[PDB]
Amino acid sequence: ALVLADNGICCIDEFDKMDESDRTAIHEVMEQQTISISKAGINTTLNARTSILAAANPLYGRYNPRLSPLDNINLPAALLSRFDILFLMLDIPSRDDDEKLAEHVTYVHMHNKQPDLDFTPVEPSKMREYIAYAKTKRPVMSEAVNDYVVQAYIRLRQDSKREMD
Amino acid sequence: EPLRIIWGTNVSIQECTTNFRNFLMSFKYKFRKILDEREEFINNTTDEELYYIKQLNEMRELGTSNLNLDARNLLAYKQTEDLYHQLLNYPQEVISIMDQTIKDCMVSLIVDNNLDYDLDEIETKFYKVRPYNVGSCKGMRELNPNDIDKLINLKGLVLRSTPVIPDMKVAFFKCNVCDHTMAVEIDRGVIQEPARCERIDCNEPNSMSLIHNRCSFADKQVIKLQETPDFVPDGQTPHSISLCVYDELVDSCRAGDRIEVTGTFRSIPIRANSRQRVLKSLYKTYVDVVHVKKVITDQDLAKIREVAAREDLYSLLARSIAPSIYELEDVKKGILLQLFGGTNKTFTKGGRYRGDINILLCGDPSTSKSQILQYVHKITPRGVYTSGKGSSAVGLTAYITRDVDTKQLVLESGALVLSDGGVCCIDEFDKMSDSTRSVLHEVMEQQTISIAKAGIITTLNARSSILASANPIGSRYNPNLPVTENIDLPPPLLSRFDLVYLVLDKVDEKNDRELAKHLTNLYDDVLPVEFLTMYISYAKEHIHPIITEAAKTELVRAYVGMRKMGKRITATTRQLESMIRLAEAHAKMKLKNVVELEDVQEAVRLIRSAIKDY
DNA sequence: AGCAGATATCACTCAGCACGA
DNA sequence: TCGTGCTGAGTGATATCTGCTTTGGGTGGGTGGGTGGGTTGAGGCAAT
Ligand SMILES: Nc1ncnc2c1ncn2[C@@H]1O[C@H](COP(=O)(O)OP(=O)(O)OP(=O)(O)O)[C@@H](O)[C@H]1O
Ligand SMILES: [Mg+2]
Ligand SMILES: [Zn+2]
């Protein structure tokens, strides 16, 4: 399925349950962006500059605040580091949020349509063609923004070292 | 008079022969230049001189027979535009005519020039023509029946090539009654066996036997070709086409090589079964290839010597090795010394002393360590890239497998064996099988791999250096604990590396700022990679340094001093062999045949810095 | 249905003689 | 020693009839082989 995802995002579900062989395959996909086959039958190497979307569950099934974030994550720390952005989503009980969620789900079940009426969703076709246009586009950066990014990097490095203490 | 015509057309063979002879006899590249709208690039010597006459003369001088023809040159000449169109439409007959005409002109050159070259040798040769550049290249998916028996161009990647297949040319028959022999030619693969003995006196019918080993054969090979990645419209499985190559073109392209092939699109019936003349409706398509293309000198030695004479050669090589890596001078120097390597000693009475150098790259994951391995691979003339516990890689040890293609037992050599005489880079040393660790220990101890499985008892040479990388157990390397605990490797295996480098990403404002500046700018001369590889190859092939008395004294004094530092043992005898190897490698780098005090001083310093980390 | 082995009935070559030239 | 039949049985030859067997799959077997194909699923075993 990775080949079909070449030059495109990969939608992987149950990421933690994946076997170690596929873990090594995705590791090769990320670090090298290449797919290599070494078999007697055939030997073909196909380039794979494909992004990955991963969904996983904690080690215990649910996140444990007592344990450190690394402990809750079964995957190797190197794989987590290689990920550009990691989003942690949790379900915290609350009267207001639960009530709104229940109302939304009930309305969806009854009327078979989006309950929200404050705003009208944009047409999917427009969104996808806009995304294609943006992909076709090429930006550029200056030296001042480079210096700003350098300053942000040193600040973030100091903050992250202090946090990792 | 008998008038010879190509079947199904109205083209006279005599006209084609005379046109091709005239084209070959008189043709200049200036015609091609004017045709290509490059008339203003015309010079006065090469473009005004006969081209194919010179080609034929050079071919006679070198003794070769095959001639490469550019089809566009036919269009560049007024007479042969019809010949070019015919070649595009009727390739087989035109090619045969071209071959015969080439032989005719080759003999006529000697006849007219009354040269001293032997004619009998020429008369007994076979000549061929290999046209190329016959138009835009089509795709494997655009080949319709209309293109059958026509000349096509196809670009793709080679996937496999069968062994050489003997193809019959002339059949040799023997009489069972009179011991009389006769050779009968083969047409369309049909042997024209005589009905009876050709001898008047011996007219014995039906007594002719075919002697298989006394017949004339040719070379044939079948190759599978896959369309290039850009030809795939959506991303489905790329299609493939079968190619056939005969004679010189055999073994002209290995697996995994991207090639461009010119040939004839042919269709052949397939028999339903082996018992009968019955044929399948559907025909199989393939390409009869006629041309295949793949897509140290005195001056080089002078340049190498000039570079060696440069004072700042060490720094220049260190910079050229890793231009994109910032502030790792010591690691780059160690890598350079490993690449050049030490002197291999073949001792009588002593055995074998290895001249290789092993370096371990361990430290924090943030720092650049895999890029260094990739650079080393790009530089080393011989080597393989591998990661421990990696299915994609071929493997680190030799193994016995089954050839799926052929259903045959084959002994396949591992990555370490294939790296004999080079540098083997192992990306992920931390995670590795026990078996693989034992194989690595054996390779780094005995330098040979032994396998006694599948009824095979053999030993394979593995005289290769190792440049491995490692990561700590946790998210970072803890300075408080010793290196052995952090790297998570056996003390024995960790004590065999000559140089151990601990590149640590300590949080320092200055270092972080400089690294950020370097990285953002990525968005002292440097040597090209090719020249560096050539220099390394020449140094490893020719120069062999030898230790001198001053080097002996310096080495002894340095070892004694290092031992006296520490009861704690600061250094062992291994730290002396490592110094000897490093000094020999440094002497190799300067293209010196004698190890001097400077090399020993450099060696003690590189060895000491790693020990200080330890 | 196609293929390989076999039977038997189909001609053709060298054989040679009578007449006469 | 040429020409023209008549005789002729021998030496062919070619136009002409009599019996397999096959595909592939257990409606030929395991004293035809497993390197001529089939062949994915369950089961037991040793190294791990
Ligand atoms: N001195 C340096 N100069 C340039 N880039 C550097 C340097 N040190 C670190 N980097 C950057 O650090 C990153 C390290 O990537 P690399 O592939 O080498 O990681 P690695 O050592 O294999 O990591 P891991 O142990 O997590 O697998 C690269 O982006 C490299 O640009
Ligand atoms: Mg790495
Ligand atoms: Zn004979």
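Shown for chain B, in order and in Swiss-Prot numbering: 175-469, 501-728, 739-781, 789-836.
Every residue gets a Cβ built from N, Cα and C, even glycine.
Summarising the annotation, Swiss-Prot assigns domain 'MCM' to B:518-725.
In this structure, B:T572 (ATP binding site) belongs to neither helix nor strand by DSSP; it is coil. For B:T572 (ATP binding site), other Cβ atoms within 10 Å of its Cβ number 16. Sequence annotations record features per position, and here Swiss-Prot assigns ATP binding site to B:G568, B:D569, B:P570, B:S571, B:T572, B:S573, B:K574, B:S575 based on sequence analysis.
Experimental mutagenesis at this site is recorded by Swiss-Prot as B:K574 to A, annotated: Loss of MCM2-7 complex helicase activity. Residue environment of B:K574 (mutagenesis position) contains 21 other Cβ atoms, counted within 10 Å of its Cβ in all protein chains.
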Fewest other C-beta atoms within 10 angstroms of its own C-beta: which of the binding-site residues B:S571, B:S573, B:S575 fits that?
B:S571
Under a threshold of 6 Å between Cβ and any atom of ligand 2, which of the binding-site residues B:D569, B:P570, B:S571, B:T572, B:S575 are retained?
B:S575
Contacting binding-site residues, sequence order - B:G568, B:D569, B:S573 vs ligand 1, Cβ under 6 Å:
B:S573
B:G568 (ATP binding site) and B:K574 (mutagenesis position), Cα-Cα, nearest whole angstrom:
9
Can you list which of the recorded positions B:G568, B:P570, B:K574, B:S575 come closer than 8 Å to chain A, going by CB to CB distance?
B:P570, B:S575
B:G568, B:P570: which of these binding-site residues has the highest Cβ count within 10 Å of its own Cβ?
B:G568
For the ATP site (B:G568, B:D569, B:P570, B:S571, B:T572, B:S573, B:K574, B:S575), what does the 8 A shell look like? I mean other same-chain residues with CB within 8 A of the CB centroid.
B:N676, B:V708, B:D710
Cβ neighbours within the same chain of B:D569 (ATP binding site) - under 8 Å, at least six residues apart:
B:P677, B:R681, B:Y682, B:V708, B:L709, B:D710
